[PDB]
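J.: Structure below; questions to follow.
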Amino acid sequence: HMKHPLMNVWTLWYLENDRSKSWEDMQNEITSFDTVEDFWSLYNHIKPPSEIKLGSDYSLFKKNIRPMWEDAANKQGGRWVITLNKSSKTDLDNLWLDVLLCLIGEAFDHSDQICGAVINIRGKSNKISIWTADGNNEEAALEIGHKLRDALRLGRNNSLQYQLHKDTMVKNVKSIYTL
Amino acid sequence: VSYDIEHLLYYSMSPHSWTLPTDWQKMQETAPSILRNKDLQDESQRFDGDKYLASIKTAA
């Protein structure tokens, strides 16, 4: 049997905020996959965002890119931030899955500008972010931003807020684009 | 090499989309707290791509 190959190799990371592991060991590399079926095999055997502990993150990044703004592939980049204050457990999991499908399916013209995505699970407010390589590349940031709104089940209430990683680096957070 | 959501959801129904990840043994030790659907005979909590695709089509 032959599986459906992906354009890129993707790595799943899990952050727990568990005191048992040292700060430098808290970001755990789970596994990598490069086929569609291997993605579903992973998806079907890992808990969805709505079932994971508070303070945890799931991050899906292209191979050899770590989920940290300070990584050389992310330093000059930024992120499209979706804040989910009043969201159901079903919509949260569906939004994370829709983001994952955009990524692995290479739904953007500026495919090479995608780095990964991160979902932060907090009781007070959940966030899904789509990280990009160059914060100053307006054409890519906007084409990605636009594709995200038209592929995701995102209404007028929840806004897409693009933030530079040089900005997150300091002290709310400064946004350079709103969609 | 690209896939729209229709293609991606269809492939979720493949038997190969239900087998355990190749790194399952390593994953049991790396992050046991995130693992689910450990019994392959029980497909009750398996992701249904057909139902998910139909759900999208109703929102359209």
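Along the chain as shown, the residues are counted starting at 1.
According to its header, the structure was obtained by X-ray crystallography, 2.1 Å.
Each Cβ is built from the backbone N, Cα and C atoms, and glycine gets one as well.
Pasting the feature list from Swiss-Prot:
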type    : residues                                                                                       : note
BINDING : A:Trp23, A:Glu24, A:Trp69, A:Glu70, A:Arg122, A:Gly123, A:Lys124, A:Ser125, A:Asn126, A:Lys127 : mRNA binding site
MUTAGEN : A:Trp40 to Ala (Swiss-Prot position 117)                                                       : Disrupts interaction with cup, eIF4G and mxt
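So where do these features actually land, and what's packed around them?
T.: The local packing around A:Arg122 (mRNA binding site), expressed as other Cβ atoms within 10 Å of its Cβ over all shown chains, amounts to 12.
Around the Cβ of A:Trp40 (mutagenesis position), the same chain contributes no residue under 8 angstroms that is 6 or more positions distant in sequence. A:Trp40 (mutagenesis position) falls within a helix when secondary structure is assigned with DSSP.
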J.: Quick one: what's DSSP say for A:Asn126 (mRNA binding site), helix, strand or coil?
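T.: Note: A:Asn126 (mRNA binding site) is in a strand by DSSP.
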J.: In sequence order, which residues at least six apart in the same chain have a CB under 8 Å from the CB of A:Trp69 (mRNA binding site)?
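T.: Listed in sequence order, they are A:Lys75, A:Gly77, A:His165, A:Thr168, A:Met169.
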J.: Given the binding-site residues A:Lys124, A:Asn126, which one's Cβ is surrounded by the fewest other Cβ atoms within 10 Å?
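T.: Candidates: the binding-site residues A:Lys124, A:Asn126. Fewest Cβ atoms within 10 Å: A:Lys124.
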J.: I want to check the contact list for A:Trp23 (mRNA binding site): same chain, sequence separation of six or more, C-beta distance under 8 angstroms. What comes out?
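T.: Long-range Cβ contacts: none.
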J.: Of A:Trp23, A:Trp40, A:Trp69, A:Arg122, A:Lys124, A:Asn126, listed here as recorded positions, which sit with their C-beta under 8 angstroms from a C-beta of chain B?
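T.: Sorted by position along the sequence, the hits are A:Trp40.
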J.: Rounding to the nearest whole angstrom, report the longest C-alpha distance spanning A:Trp23, A:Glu24, A:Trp69, A:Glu70, A:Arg122, A:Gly123, A:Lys124, A:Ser125, A:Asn126, A:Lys127, listed for mRNA.
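T.: Max span of the mRNA binding residues, Cα based, is 26 Å.
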